[PDB]
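J.: My structure is below; once you've seen it, I'll send some questions.
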Amino acid sequence: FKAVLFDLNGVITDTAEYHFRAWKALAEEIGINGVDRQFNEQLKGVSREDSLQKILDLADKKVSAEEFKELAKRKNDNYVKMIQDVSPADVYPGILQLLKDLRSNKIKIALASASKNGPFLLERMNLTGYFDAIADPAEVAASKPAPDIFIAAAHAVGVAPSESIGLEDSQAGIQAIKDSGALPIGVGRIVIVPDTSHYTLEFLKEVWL
Ligand SMILES: O=P(O)(O)OC[C@H]1O[C@@H](OP(=O)(O)O)[C@H](O)[C@@H](O)[C@@H]1O
Ligand SMILES: [Mg+2]
């Protein structure tokens, strides 16, 4: 194995709560009831545009293509203010060490997140240096569960998805990894780890075989 493709939220850190808060604020702003925690599970690793459609689907309010755009920027502007306080403190357990062990063992590291804020978040956590590249969700043809972002992360570091491990916390993201041809190891409640402190290189390798 040659590369590890990282989900961001759920793996490196998680800004899920800020994400939900900003979508809540938006839904309340547009009078669209019932965007709750239970609903927000449905939003993990989905792009901003996809997340909004699912919110908009609730009230079956069509908002012809320019409006839809704007509401996304509103939600983004809020969410961006909320994550100004991210720091190296929000690094998930065992992730720094893993990054370190990866790079020292000559395994490429790429970000395969659905989030356009991935680079900002990575910079705040002082993690930029570890990443050999970042899949641009702007360039990518479809969000998780499509494989496109994982294919793009692998390509960025000069590897096939088939020479890669993908690390994920949502089912759509697992599905995206599986279908890229890379190897999923998830974290949450078919290899599954209870938490990111079990994501050590020794484990990752032992799973490869
Ligand atoms: O461009 P944005 O609005 O910042 O990000 C889009 C999405 O990024 C995803 O990050 P990930 O794929 O888990 O690392 C989040 O899980 C998802 O809840 C969010 O809608
Ligand atoms: Mg995620």
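Residue numbering for chain A follows Swiss-Prot, covering 2-190, 198-217 in order.
If you check the header, you will see the structure was determined by X-ray crystallography, 2.2 Å.
Each Cβ is built from the backbone N, Cα and C atoms, and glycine gets one as well.
Sharing the features that Swiss-Prot gives for it:
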ACT_SITE  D8  active site, nucleophile
MUTAGEN   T16 to P  500-fold reduction in the rate constant for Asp-8 phosphorylation by beta-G1,6bisP. 6,700-fold reduction in the apparent rate constant for cycling of the phosphorylated enzyme to convert beta-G1P to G6P. 13-fold increase in the estimated rate constant for phosphoryl transfer from the phospho-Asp8 to water
MUTAGEN   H20 to Q  8-fold reduction in the conversion of beta-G1P to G6P in the presence of beta-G1,6bisP
MUTAGEN   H20 to N  300-fold reduction in the conversion of beta-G1P to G6P in the presence of beta-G1,6bisP
MUTAGEN   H20 to A  Impairs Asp-8 phosphorylation by beta-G1,6bisP and phosphoryl transfer from the phospho-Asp8 to the substrate beta-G1P
MUTAGEN   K45 to A  20'000-fold decrease in catalytic efficiency
MUTAGEN   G46 to P  100'000-fold decrease in catalytic efficiency
MUTAGEN   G46 to A  1'000'000-fold decrease in catalytic efficiency
MUTAGEN   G46 to V  10'000-fold decrease in catalytic efficiency
MUTAGEN   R49 to K  1'000'000-fold decrease in catalytic efficiency
MUTAGEN   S52 to A  Wild-type activity
MUTAGEN   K76 to A  100-fold reduction in the conversion of beta-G1P to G6P in the presence of beta-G1,6bisP
MUTAGEN   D170 to A  Impaired, but active with an increase in the affinity for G1P
J.: What's the CA to CA span in angstrom from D8 (active site, nucleophile) over to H20 (mutagenesis position)?
T.: 15
J.: Fewest neighbouring Cβ atoms within 10 Å: which of the recorded positions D8, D170?
T.: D170
J.: Between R190 and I198 the chain has a hole of 7 residues; just give the Cα distance across it in whole angstrom, please.
T.: 12
J.: Give the distance between the Cα atoms of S52 (mutagenesis position) and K45 (mutagenesis position), rounded to the nearest whole Å.
T.: 9
J.: Of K45, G46, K76, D170, which mutagenesis positions come within 10 Å of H20 (mutagenesis position), going by C-alpha to C-alpha distance?
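T.: Checking each Cα against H20 (mutagenesis position), the hits are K45, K76.
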J.: Sequence gap of 6 or more, C-beta under 8 Å: which same-chain residues meet both conditions with respect to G46 (mutagenesis position)?
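T.: Within the chain, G46 (mutagenesis position) has Cβ neighbours under 8 Å at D8, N10, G11, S114, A115, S144, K145, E169, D170, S171, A173, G174, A177.
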J.: Write out the long-range same-chain contacts of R49 (mutagenesis position), meaning residues 6 or more apart in sequence whose Cβ is under 8 Å from its Cβ.
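T.: Result: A73, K76, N77, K117.
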J.: Which Cβ among the mutagenesis positions (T16, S52) has the fewest C-beta neighbours inside 10 Å?
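T.: Counting other Cβ atoms within 10 Å of each of the mutagenesis positions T16, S52 gives the minimum at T16.
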J.: Please check the recorded positions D8, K45, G46, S52, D170 against ligand 2 and give me the ones with CB under 6 A, sequence order.
T.: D8, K45, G46, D170
J.: Anything from the recorded positions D8, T16, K76, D170 with its Cβ under 6 A from ligand 1? List those in sequence order.
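T.: Near the molecule: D8.
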J.: Which number gives the other C-beta atoms within 10 angstroms of the C-beta of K76 (mutagenesis position), all protein chains shown included?
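T.: Its Cβ shell of radius 10 Å holds 23 other Cβ atoms.
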J.: For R49 (mutagenesis position), which DSSP three-state class applies?
T.: helix
J.: Measure from the CA atom of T16 (mutagenesis position) to the CA atom of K45 (mutagenesis position) and give the result in Å, rounded to a whole number.
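T.: With distance taken Cα to Cα, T16 (mutagenesis position) is 10 Å from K45 (mutagenesis position).
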J.: Tell me the coarse DSSP state (helix, strand, coil) of the residue listed as 'active site, nucleophile'.
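T.: DSSP call for the residue listed as 'active site, nucleophile': coil, neither helix nor strand.
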